[PDB]
Structures are given as C-alpha cells and as structure tokens.
Amino acid sequence: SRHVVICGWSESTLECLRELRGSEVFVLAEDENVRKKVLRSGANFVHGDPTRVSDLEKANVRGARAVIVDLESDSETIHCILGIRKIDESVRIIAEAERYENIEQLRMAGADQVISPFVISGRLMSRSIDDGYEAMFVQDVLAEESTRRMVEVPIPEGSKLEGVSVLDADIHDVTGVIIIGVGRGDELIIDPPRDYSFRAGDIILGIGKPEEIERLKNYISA
Amino acid sequence: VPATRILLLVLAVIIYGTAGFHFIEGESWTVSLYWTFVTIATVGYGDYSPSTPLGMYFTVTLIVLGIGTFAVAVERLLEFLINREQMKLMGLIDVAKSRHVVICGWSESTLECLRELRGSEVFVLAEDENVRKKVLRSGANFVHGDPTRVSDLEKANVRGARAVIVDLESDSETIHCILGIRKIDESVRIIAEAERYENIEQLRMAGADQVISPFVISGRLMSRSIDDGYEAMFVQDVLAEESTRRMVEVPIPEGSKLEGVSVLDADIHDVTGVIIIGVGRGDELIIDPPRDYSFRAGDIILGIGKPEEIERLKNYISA
Amino acid sequence: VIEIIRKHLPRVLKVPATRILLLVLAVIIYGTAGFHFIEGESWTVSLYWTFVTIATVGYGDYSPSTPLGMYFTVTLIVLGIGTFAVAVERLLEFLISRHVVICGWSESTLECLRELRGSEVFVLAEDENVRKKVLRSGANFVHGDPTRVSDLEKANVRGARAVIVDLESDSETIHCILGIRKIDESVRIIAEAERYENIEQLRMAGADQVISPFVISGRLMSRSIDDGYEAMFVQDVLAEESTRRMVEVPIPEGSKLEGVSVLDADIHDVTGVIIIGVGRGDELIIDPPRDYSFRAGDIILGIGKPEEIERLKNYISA
Amino acid sequence: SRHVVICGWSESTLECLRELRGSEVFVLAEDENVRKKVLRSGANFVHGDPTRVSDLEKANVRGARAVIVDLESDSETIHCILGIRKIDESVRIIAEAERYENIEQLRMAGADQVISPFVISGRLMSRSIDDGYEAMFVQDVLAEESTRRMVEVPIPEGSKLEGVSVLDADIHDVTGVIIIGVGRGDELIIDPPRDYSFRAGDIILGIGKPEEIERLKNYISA
C-alpha cells in the first residue's frame, strides 16, 4: 500500500524491518551510527529529530499509513506522538512503552496501539519458573517460519456466517481453525461465549495451518 | 575500650551480688543470683530483699554497679544487632532457601517479574548499590555483588535455588553469567533474556532452559499492528492477572480418563469450554494438535478459559 | 535507663519497624506462654503479667513461684525490656479557595510564589537542595518526581485550584501535563514553554494557559532597539506596587450595560478606565469594534487608577 | 602467508603490532577515534562490533591464520570466541583473560592460547620483594633487542637425534643452547628428565646466542 515511517532506531525497530519487505520505509533518527544499518536493511534514512515537527515532514508523515514511534525515553515518545498528531490527525501510531506506568499516558497522547515489551517478557519470565509452555507459544505463533500461524480473517457483508451464532457453526470442527477471539471495531473478545452471534465486519482471530485458513475463507464466503 | 573490659565488669558484679546475698543474708545461690537480677532489672517483685544494714548497704552498692555495667553491655549488644541487620540489608549471605529464586541483574524486565513472584523468597544480585532501595520496596532481598563472578554467584545461593533469572546489560554478560551458573549447579533452571536475535542460539547452548527475546516479540507485534492490532491485543491481555480469561496449563495425572484417546473423540472444548491452543510433552510444544493425537500420561494441556471453566476441566481429566 | 541509651544512640535508627515488631512479638509470646504453662496463670493474667514484667514494673501480684519461674522470668525481662525500649523509641520517632500545586522549581515559580503568599502552596520537585527555599517563601515541600502519578497524588493534585507546571524541558512538561489529566480532567493547568515550536503540543496535552517567557522576552528585545516603551509598559502594569494596574471586571447578570455597544456606553469618559479588551469565555477581543454589544458573563480587561476602578464596578452593577 | 585479525584495540594489541611488521593485519574495533592510531602501525582498520557475527565476517576471519582477541572485558572476550568458532572451527584463537577464574572458560569456548597478563604481573610482583631477578629474566628474553633470544627449533623428519635421550645427546655442550623444554604437540616438558628420548618432529624451546642457534640447527640436521 502506502509507505511506513519509523521514528527512532532501536533493537525492536530493527526486527520490525525484517517483515516490512515489500513496502517502503522511511527511518528518522541520528546519523552517527545508523545510516549504514538502515540502508543495509532495505529502507530510506532521513536524518533529523523525530520530536521536531519540521523534521517529521521531511520523513513524509502526512501521507503515510502507519507511524512507529520507538524513542529512547517515554517522555520523548510522547513528545513525538503529539508532533505526529499536528501533521496528520488520523494516521495510525504504533508506540512502544519503556515503562508500565506510562501506558495510559501514551494513549492520551494519541497512539492507536501501545506495545509494551518489558511487561510481556516480565510476565513470561515468571510463568517459566515451573514450566515454560506459555513462553514457547507466544514466540512461535509470531514467527512466519512455523507451521501454525496466528492470522485474522474478516467476515464479509452478506455472508453465510452473518447472524449465525458460534454454537451453530462449530468452526473448529469444520475448518480446523481455533477461534481464540473475535474482534469488532477496536475491542477484542478473547474466548467468546456460546451465546455470541456474528455480524458483518467482525474479524476472526485464529490459529491454523495454511491449508486450514484457506478452508475458513471459503466457509465464511457466500 | 576492649569489649572484654565491658564483659568482665558485668560478670564481676553478678558474682559479687550473688555471693554477698549468700554471705550476708544466708540465702541460696538460686535466689541470690535472682535477687541481684531483680534489683538490676528495677522490678522489685517482692520475694527477696536484704534484711540487714549490711545487706541494704551491699544491695545499694550492687545496684549501682549492676546497672552501670549492664546498661553498657546492653547498648553494645543492641549496636551489634543493628549492625548485623544493616549488613543484611546491604546484603551478604543467603539463607538456604530450598526453592528461593535468584535474579541476576536489575532492569525493567525483572521488575515486572518481581510483581508476580510475591510470597516466595527472591534474591536480587546486582552490582550497583544505588538500586538497593528499589529491591526492598518490592519485598525482595538484595545481595551486593558482581553476577559474572563465581565467587559472588555463590553468595546469592544459586546452588539451592529452584530457578535463576538472568537479565544483564548486554548479551555478552548474559552468556558469561549462564556459563558461571552451569559449573556451580548443572541442574538448576536458567531463564535468560536475549537482546539480539543472533544470540538466541548462543544463550541456549551455554545452558539456558528458556530464552525470552522481548525485542523480537515486540518487533513482530509492531509489524503486525499496522493493519489490525488484534494480535498485540490478545498477547498483552492473556498474560495479565486482571482480565476475564486466563491462560493456564493443567497436567494429565496417572490413570486418568483421557489416557490414550484421540483429540477429536475427547471434545475438550465442547464439554469444558476451554480452548485448547496446544499440548506439551516434556520440553516441546505442539500448537493446534491434529485430530489423530493420542493423549499419554504426563502430558500438559495449555489452554485459555474462564476460571469457572478451568475447574470444570480439572474434574473431567482426573483419575 | 535504656531510654537514655536510645537518646545517646539515635544513630542506630536504621532498620524497618517491621523487623522491630516481629521481634517484640516473639518475646511477649515466650512470656505469656510460660506464665500459662509454667506458672499456671490464665491467659488474661499471663498476658497482663507478661506486659508488666517486660515493661519492668514487677508489681508482685504475680511473681515467679518456682526456680524455673525465676529462670524463665529472668530471661523474659532481660531480653524484653531492651526490645521494648527500642519499640518505644521508634513509635516516638513516628508520632512526633483550595490550594495550588507547583510542579518544579525554577526562577519563574520563585517569582510566582511571591504573589501567592496568602494561599496554601505545595511545591513538588525531585531535587533535595530546593527544600530550604520553599520554606522561606511560606509553602509546603513535597519530595518526588513530578512526572509520576504516584508522586503527583502525594502533592494533592486532585483537589487543587490550579496546577503550575514548570519543568526543565518541554518533554517533561508534556509528560507531567498528561499525568495530571490522568488524575482529573477538570483542574486548571498553567504551563510554561521553553521553545516557541512546542506551544501547540502543550495545548494538545491539556494545558489551559501556556506562558512562553522567552518569546515575550525575544519580542521585547527587538522593539527596545529604537525606543523601549513596549518593554516599559509590560513590566509596569504587572507590578502590584504600580499606580495603574491591569485588572479584570466581570459584568453581572441583568446589568445596565447589557446590549449596549461600546460607543453607546462610553466607558472611558464616565468611569476613567481604558478598555483594552473584553473576554467572552476562553477568547479575548482586543480593541473591540463598533458593533460589539455586551452580555452578562463577559470579563472586561482594563487599566486605571484604584479610585477609578471602584467607579467602574459601581457603574456596571445591576 | 595469510593475514591476522585483531579484535579490540588496547595496550596489549598495540605492543603486538610492533612485532607484526611486514604482514597483513586487520584490526576490528568499535571506536572511530582510533582510525589514525591503527593505520599508523601498518594495519588496515575495519570498523565493526567484534562480538557480532556479521562484523566478524567483514574482517575475513575465514582466510586468517590467527585471530587475536583482546576486548574490554572477559564477557566480551568469551562472546567473541563463541562467534569466531561458529565461522571458522579450525582457526587459531589467541585470547587474553583478565581474571584467573576465566582461564578455563576462555579455553572451553575455543581459544587455543590464553595469556593472562594480570596473573603474570601478580606473580612477578610478589617475587620481587626479596630479589628481583625473576622479573628481569622474563622482560629480557622476550625483548627483540637483547643479547640472548628464546627460540623454537623443530626436529625434522629423519633427524640425527631421533631416539637419542637428552643425556647422551648433550645439547648444551656442543651447541651452547640452554634447553629449558621440549614440546610435543600441545604440551611442554620443562626441565625434561634424562631418560626422556627424542622423537621426530619435536620442538626444542631454548635460549642461546644467535651464533649458537645456527650451530644447533646443524647438530639436529640430517
């Protein structure tokens, strides 16, 4: 589609570029050690300060489709999010919280999705004291080299599953795809109850083999 | 002054006290020693007292001597007790926790690990003495030392721990701290944190049992939240112990009802209501198991469901 | 006498009260149980006696009856009173419109605190050296990081009249405004910008009045090159010692001026104040035009003598 | 023959370049301010991170005959040997341990020779309190401008002294070379016993005058 701007360069924006192959990426950071790393990863480099609005418009924020803000501190991530919200008041901002207490304050600043890597890994370290199957499931469904991939399929308008409840469908027994959650808008219902009924526009978060996912895309088609 | 001067003066008085009450009053040593204490203690219970001019004389003299030396000995004792506690607060030795947990390094990853590990004994081994205040505010004991030293890893009692959590500044010291633990105890559980994707196979070959990479997890949730952020909304909500559904794992006991049956004939989701996202046997995990998967004893079923549904599952898999 | 020792040695008040409490409790347990099982006392008595014994009073209503009782009690007392004295010393140590909050300490907040000498002021700054300067100005000091919600609630932000944020940079000033809006979205926030470019980010974060001092100062050092009357007017109408002052006068309901235009009212001729502006809610019309009719609720910004100010209040009244 | 890779710049690796004049030497360091100091000694600078496996293949570790690792800590020296041993499993690694407890951990990671300078300095410090003749011996035979040189002369296949013991050979009287050891593979027998017989291709570590070294190589020739 369109291009993706990345504000700041860290170890998590370096691992994000490995899946943005086939798109166009503008990285906005400092020159001293970063320009050689960015051009070796298939992205443009725009030298500037991402907290400054005159340098955000060099990186083409106004026409982008997603902005990814991973700065050094959580006070400079907020100061860069409010600089994006002056140029374009509608673009998607995926921020990243270095501390847990600033998660509610990066949503007030304007971010649409706040990733928090140290609360996730701090909660997978304490659930691996006994046995670490919680940590082996998160780090497997996100890699695109595995067998089962967590995908999301949208329910079309005027479909064969619109209005049909989850008891009447039994999507795992027919398609082989585990329906671990149904998202409607900006809210996600993990493990929906048996009295839930689908609509037109619901997105089905699911885990299955690519043989099984394409069988699900034909099961909800009309 | 030597501590021995203080002690000898104390001892001299109790001897004086005990002996004079015997010589003046004719009282036995049991009561003579006791009375001397009673007067030093300034309690006066009313059983023993001097009953002669010399006993009264002796007693008054004795009290003065007794309290003086006593009070000094006591303040030294109290100072020693405080000093011992202060050293413990700084951190020195580790009290043989059978299952205690050792945390090598203080960062933002191991701080949210200490919010879920409340109640258990947790020792935090870190080099900077500035973070001593943050560790004891979270209810964890602090051990001041360098975690890449085998002479300082033994000060935190790594040999008796149930798990060691390693999160140091770089990946160079996380491998070096793992290599130090594997010669102290080659059977303890090491959970370590990888900052680069290059070193995940390096931390695992050095001896880590579970390697967790937060920049590869977050780097994959940021490239997947561009279109729709339902993948990061799911991951960050099943780990929180404040949501509705909770991801727990139940083991299959010996002689159960499900020992041998396939997954399709079991109907774990239909009866219990728990979504079975995967099953794990030993040290591997199979996500979305096929329908021909036969359950064996010792398996571990990893699932998501409400806490009303998990109890319904446990009675269904029981023996 | 141990209490004398404690006064001599406050130097060892270094450990948690929780350690102190656990240890004293262990002692009273020893005492009480022995009186119950060795002396044969009831539990009411055993505890009573134990307290009396530990405290070193020893009335003698109860006393040890056997050598074992004597051995037991000697231990009980010798250890208990020391601990008791410690516990007592720690307890003594512990025992002995609205306000405005100021987050940060700089030269802008030191001159702001001169005019707020009547009200109650809490100053929240993380540096420990600035504690002495707040108490000289008649304001309470709260020690903590002002960008933290756990330390903003210690400074009583939720019931404040207004909060004044003046921190070291504009990244921390924004991170502090969003921490106040996390507590309440109704209190007034007055913020200060160091750079001209960050004025719109401080308004989006939640500040109600952004005061940029170096933009006013830079725009007064370019007008003072020819004649310095612009920098002489601004630095005179704000001084409270001055002869003329820039004050605000609200128009009450059903007034004699409502619906009257500014050339139909003739305020400067009758009263004697100079109408430099009139504010309607959160805006301000400086030099209002001919067809501006007044209303009940507008605030009149004027400059005049204090003997001309009361004449304006006695004229526009209902 | 081939080149030599030197990871890390310090005072130990500066003194190694003074005796490596006339060979190709690549220096892989993370500081940019040392580019003038490296190039002044006849060494081609390669800017990179030595503990990263991508920047190790920049400096041609594969076609090297020796890799000298000396970094700022024993953690990064262990991590650099673990990265060279992935690339080249048969290259020769010379490493520099700081602590005494890390000598076996640098050796289990894959280093062929571990030189600990802080232990040799601590041994010669406590042996110079009475008479400092032991410290003067070590710092004179290693100098390139001294009267006597400590050398290594190997036994060729088919030599005159195959099977001869060290007693009946009498190396010191014929040649003048003080025989302080015989190396057989990766072990060294300091002060070899009189019943120790020689063998083909066995090195003789010894001290002597340069006119006495040339008289030894004819005494052991065929």
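We number chain A the same way Swiss-Prot does; the residues here are 115-336, in that order.
So this one's electron microscopy, 4.5 Å, going by the header.
From the backbone N, Cα and C atoms, a Cβ is placed for every residue, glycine too.
Quick look at what Swiss-Prot lists:
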type    : residues               : note
BINDING : A:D184, A:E210, A:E212 : Ca(2+) binding site
DOMAIN  : A:115-230              : domain 'RCK N-terminal'
DOMAIN  : A:252-336              : domain 'RCK C-terminal'
MUTAGEN : A:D184 to N            : At high calcium concentration, mean open time is short and mean closed time is long compared with wild-type
Going by C-beta under 8 A and a gap of 6 or more residues, the same-chain neighbours of A:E210 (Ca(2+) binding site) are A:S126, A:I182, A:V183, A:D184, A:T191, A:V228, A:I229, A:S230, A:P231
Going by DSSP assignments with H, G and I as helix and E and B as strand, what are the residue counts for the domain 'RCK C-terminal' (A:252-336)?
23 helix, 25 strand, 37 coil
Using all protein chains in view, find how many other C-beta atoms are within 10 Å of the C-beta of A:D184 (mutagenesis position).
29
Three states by DSSP: which one describes A:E210 (Ca(2+) binding site)?
strand
Does DSSP give A:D184 (mutagenesis position) helix, strand or coil?
coil
Taking 10 A as the limit, how many CB atoms besides its own sit near the CB of A:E212 (Ca(2+) binding site)?
19
Which residue counts does DSSP yield for the domain 'RCK N-terminal' (A:115-230) in the helix, strand and coil classes, in that order?
37 helix, 27 strand, 52 coil
